Amino acid sequence: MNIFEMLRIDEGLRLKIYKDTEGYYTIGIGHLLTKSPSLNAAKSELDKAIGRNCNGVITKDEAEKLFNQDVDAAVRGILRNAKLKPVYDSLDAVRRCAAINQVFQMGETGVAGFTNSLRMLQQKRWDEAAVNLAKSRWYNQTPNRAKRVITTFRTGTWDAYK
Ligand SMILES: C=CCc1cccc(C)c1O
Ligand SMILES: [Cl-]
Ligand SMILES: [Cl-]
């Protein structure tokens, strides 16, 4: 298992513009296009991102391409965050995947306000952190997924992803 397989499991793959769980225009492997509720803004965005007029549809290769960039962007976001960097580096590899997933799903922003959890993760207080983590809108809106990630933090193994 690795970060890509992991996130490809959590986000799925779709070749046509779609609305995510928050009702936003997305495509491929969880690639957010825009927050605006205008489809046309979305297609514009899609066009800009691929480098061609897609008319709302892309190839697998194209999705995978966006995906590579996106993973990359997430990690790099982590490492550039003073609050995040230190935690992330304190962790082992599996656990690090869990951190990327959260960041991929919610942004460096969303993750930065998980102060308390962050701290607990840094201290290696696994179960403690796992409980804290659950007390959140994130867990409550996307429970199956949050569950997987949390377990991942808690145990350091890939069991949640079987
Ligand atoms: C709940 C936060 C866990 C966490 C620790 C380190 C770095 C990132 C990006 C992260 O999401
Ligand atoms: Cl792009
Ligand atoms: Cl879910």
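Per the header of the entry, the method used was X-ray crystallography, 2.0 Å.
Note that Cβ sites are derived from N, Cα and C of the backbone, with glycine treated the same way.
Pulled from Swiss-Prot, these are the features on record:
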- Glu11: active site, proton donor/acceptor (ACT_SITE)
- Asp20: active site, proton donor/acceptor (ACT_SITE)
- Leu32, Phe104, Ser117, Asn132: substrate binding site (BINDING)
- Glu11 to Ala, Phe, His, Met or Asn: Complete loss of enzymatic activity (MUTAGEN)
- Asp20 to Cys: Nearly no effet on specific enzymatic activity (MUTAGEN)
- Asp20 to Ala, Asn, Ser or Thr: Complete loss of enzymatic activity (MUTAGEN)
- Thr26 to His: Facilitates transglycosylation more effectively than hydrolysis; covalently bound substrate (MUTAGEN)
- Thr26 to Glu: Complete loss of activity at neutral pH; covalently bound substrate (MUTAGEN)
- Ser117 to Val: 50-fold decrease in enzymatic activity (MUTAGEN)
- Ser117 to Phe: 10-fold decrease in enzymatic activity (MUTAGEN)
- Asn132 to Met or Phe: 2-fold decrease in enzymatic activity (MUTAGEN)
- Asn132 to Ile: 5-fold decrease in enzymatic activity (MUTAGEN)
Residues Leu32, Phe104, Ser117, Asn132 binding substrate per the record - widest CA separation, whole Å: 27
Candidates near ligand 1 among the recorded positions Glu11, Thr26, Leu32, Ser117, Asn132, judged by a Cβ under 6 angstroms: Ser117
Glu11, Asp20, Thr26, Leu32, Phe104, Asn132 filtered to the recorded positions whose C-alpha is within 10 Å of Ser117 (mutagenesis position): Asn132
Surrounding CB atoms that lie within 10 Å of the CB of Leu32 (substrate binding site), all protein chains: 17
Euclidean distance between Cα atoms of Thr26 (mutagenesis position) and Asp20 (mutagenesis position), Å: 6
Integer Å distance between the CA atoms belonging to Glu11 (mutagenesis position) and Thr26 (mutagenesis position): 11
